[PDB]
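Report on the structure given below.
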Amino acid sequence: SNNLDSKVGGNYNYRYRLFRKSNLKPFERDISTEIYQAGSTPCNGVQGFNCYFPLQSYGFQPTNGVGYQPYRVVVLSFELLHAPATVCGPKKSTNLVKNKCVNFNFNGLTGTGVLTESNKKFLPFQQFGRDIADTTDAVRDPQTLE
Amino acid sequence: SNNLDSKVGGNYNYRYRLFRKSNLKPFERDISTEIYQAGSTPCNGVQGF
Amino acid sequence: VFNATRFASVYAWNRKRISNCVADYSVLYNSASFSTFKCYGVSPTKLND
Amino acid sequence: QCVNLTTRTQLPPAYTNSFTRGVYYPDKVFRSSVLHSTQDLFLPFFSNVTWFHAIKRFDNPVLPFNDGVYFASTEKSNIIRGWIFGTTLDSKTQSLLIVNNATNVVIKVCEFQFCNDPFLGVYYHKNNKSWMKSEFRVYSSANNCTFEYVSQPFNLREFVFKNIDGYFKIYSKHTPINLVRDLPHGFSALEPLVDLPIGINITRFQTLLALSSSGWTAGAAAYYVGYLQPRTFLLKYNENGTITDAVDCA
Ligand SMILES: *[C@@H]1O[C@H](CO)[C@@H](O[C@@H]2O[C@H](CO)[C@@H](O)[C@H](O)[C@H]2NC(C)=O)[C@H](O)[C@H]1NC(C)=O
Ligand SMILES: *[C@@H]1O[C@H](CO)[C@@H](O[C@@H]2O[C@H](CO)[C@@H](O)[C@H](O)[C@H]2NC(C)=O)[C@H](O)[C@H]1NC(C)=O
Ligand SMILES: *[C@@H]1O[C@H](CO)[C@@H](O[C@@H]2O[C@H](CO)[C@@H](O)[C@H](O)[C@H]2NC(C)=O)[C@H](O)[C@H]1NC(C)=O
Ligand SMILES: *[C@@H]1O[C@H](CO)[C@@H](O[C@@H]2O[C@H](CO)[C@@H](O)[C@H](O)[C@H]2NC(C)=O)[C@H](O)[C@H]1NC(C)=O
Ligand SMILES: *[C@@H]1O[C@H](CO)[C@@H](O[C@@H]2O[C@H](CO)[C@@H](O)[C@H](O)[C@H]2NC(C)=O)[C@H](O)[C@H]1NC(C)=O
Ligand SMILES: *[C@@H]1O[C@H](CO)[C@@H](O)[C@H](O)[C@H]1NC(C)=O
Ligand SMILES: *[C@@H]1O[C@H](CO)[C@@H](O)[C@H](O)[C@H]1NC(C)=O
Ligand SMILES: *[C@@H]1O[C@H](CO)[C@@H](O)[C@H](O)[C@H]1NC(C)=O
């Protein structure tokens, strides 16, 4: 992202954590600006010997080398499969042929048949018809509702 | 077979197949080495991104 | 998420939550705008599945 | 904000006879002029539904939530306005908030720190001769959110709630009887309106009612709670494929 995130004098708005009392844990977030103790000495006040401010700013410049240039990160993270499923992959659809024999699928109602324009009316919440034998005999199109 | 085959720096002399268009058929052998295309692109010649 | 105005600083990193929607990446992995996309336990192909 | 209006000492529980209710379309399947039988979680016919009031009175207990709930109110001034469903009710876990606010219906799931006595409050006709909302007195905090929906903004009211397999299915019917008092027997069914895949456990629920921090009038209303049970119902569909009559087999 050198063409975005670099600034000719250095984009010091962007920052990291240069110092810490121990190496941090997976997905931890730390906002501390309290002065670090690099020796055995108790650092007190705004500066001192072995006192360091734990943050630092990047010198991101459009003239930096391919490496010292800035690079955006999005981690698409998700924990998985210990609840119901509230985000899923795309489910592409194709055009709706009629008066031909087909392997149909509607919302995951996979089946085989000839499809024809029903004169049955459904109340709005219903997706499929069954019959007297409690076998399926009809379905609503989830796109162009008929 | 470690005391027969395994060098200090390791036997790389044994290999397995990590990429393939399709799962192979029973008792089929594959001598292919043509570059697998994970990307949507074609990828002619020995190598590519 | 990607084409957002400005990004967050890594001392302070943004966490954005997502729900109730469908994740088409067809305008995402098939775009050469990213110099690095790696998944660490699924195929980027299989994600739409 | 969050306030204790703890004045009403608990009294003894009231009851009535749920003659022919809690029939709902069990699944989204069209069927017609056909008598389909099914075991599902249904309100047992003629059962002792537990009965509650606001008047003087403002009854709002943390009831059990076990094997699904039928809920209804007979109403004026839209007094019953949401329900707190959950399993600690104090942000030690998630819980589900359902609400009907004067701008919109909203449904949300977060680690809510609820009030000891959670409610919503509105000034009564005062000074400007308009009514208006002001006291949202249900929770103090919300930290870890999972689900958050808000509707596009803006009697007898019947509802069924099932938290089965981490899907919260809501069925309902708004049927405006002008009959002035009895719980009117005669037949109809609930359609499903919404399903939320929340995955949380629920063990208890409480209803929300519309009320300087203390001393007030509770607008008069009556509401009823009956838990569903596994039974087997024979369901008569008519030509249109509405559920037009039923038999509770037991
Ligand atoms: C997604 O679904 C809706 C149907 O619910 C499609 O909108 C319909 O488009 C047709 C054809 O132009 C109109 O006759 C309907 O009146 C539209 N319905 C609504 C709700 O306005 C929408 O176009 C679909 N998208 C795709 C890509 O198929
Ligand atoms: C509302 O009243 C309840 C009691 O009626 C208060 O709960 C008490 O909280 C104190 C600490 O403030 C505890 O020591 C008591 O054991 C609790 N008693 C009971 C019966 O709950 C509660 O704090 C009050 N809430 C507010 C906001 O004042
Ligand atoms: C009803 O609840 C909703 C959700 O909290 C409130 O909507 C928010 O209102 C403010 C001011 O209009 C907006 O900035 C927010 O963006 C709204 N949130 C959402 C998710 O749209 C609404 O104001 C509440 N109304 C009443 C009277 O309580
Ligand atoms: C919301 O969830 C986060 C993450 O599970 C909780 O943060 C944890 O807090 C506990 C207790 O302080 C710590 O032991 C963990 O190290 C924290 N985990 C992380 C990754 O931050 C947070 O406490 C939860 N909040 C509520 C109200 O439940
Ligand atoms: C099934 O529902 C339809 C729709 O309400 C009913 O048909 C209507 O009946 C009236 C009175 O004869 C007619 O004026 C309307 O034009 C009809 N509408 C349609 C779409 O046909 C029908 O009578 C109902 N049947 C049953 C047994 O419930
Ligand atoms: C209903 O409650 C009454 C008490 O008022 C009791 O005598 C009766 O047996 C109960 N019936 C049922 C079906 O629970
Ligand atoms: C009604 O009174 C409140 C304060 O009591 C005031 O804030 C509000 O603006 C008034 N409404 C109108 C329409 O004047
Ligand atoms: C709910 O309780 C059951 C049984 O203890 C448990 O298996 C499940 O993981 C719990 N889920 C949540 C979200 O608490």
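The residue numbers of chain A are those assigned by Swiss-Prot, with the residues present covering 438-583 sequentially.
Cβ coordinates come from backbone N, Cα and C, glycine included.
Taken from Swiss-Prot as is:
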type	residues	note
VARIANT	A:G446 to S	In strain: Omicron/BA.1, Omicron/BA.2.75, Omicron/XBB.1.5, Omicron/EG.5.1
MUTAGEN	A:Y453 to F	Decreased HLA binding to NF9 epitope. Increased binding affinity to human ACE2
MUTAGEN	A:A475 to V	Increased resistance to neutralizing antibodies
MUTAGEN	A:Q493 to N	Reduced host ACE2-binding affinity in vitro
VARIANT	A:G496 to S	In strain: Omicron/BA.1
VARIANT	A:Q498 to R	In strain: Omicron/BA.1, Omicron/BA.2, Omicron/BA.2.12.1, Omicron/BA.2.75, Omicron/BA.4, Omicron/BA.5, Omicron/BQ.1.1, Omicron/XBB.1.5, Omicron/EG.5.1
Least buried of the variant positions A:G446, A:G496, going by other Cβ atoms within 10 Å?
-> A:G446
One of the recorded positions A:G446, A:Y453, A:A475 has its Cα closest to the Cα of A:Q498 (variant position), namely A:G446
Which ones, of the recorded positions A:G446, A:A475, A:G496, A:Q498, are Cβ-proximal to chain C (under 8 Å)?
-> none
Fewest C-beta neighbours within 10 angstroms among the recorded positions A:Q493, A:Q498 belongs to A:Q493
Out of the recorded positions A:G446, A:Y453, A:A475, give me the one sitting nearest to A:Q493 (mutagenesis position) by CA distance.
-> A:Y453
Please state whether DSSP places A:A475 (mutagenesis position) in a helix, a strand or coil.
-> coil
Looking at the recorded positions A:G446, A:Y453, A:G496, which has the shortest Cα distance to A:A475 (mutagenesis position)?
-> A:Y453
Please list residues from the chain of A:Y453 (mutagenesis position) whose Cβ is under 8 angstroms from its Cβ, counting only those at least six apart in sequence.
-> A:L492, A:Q493, A:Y495
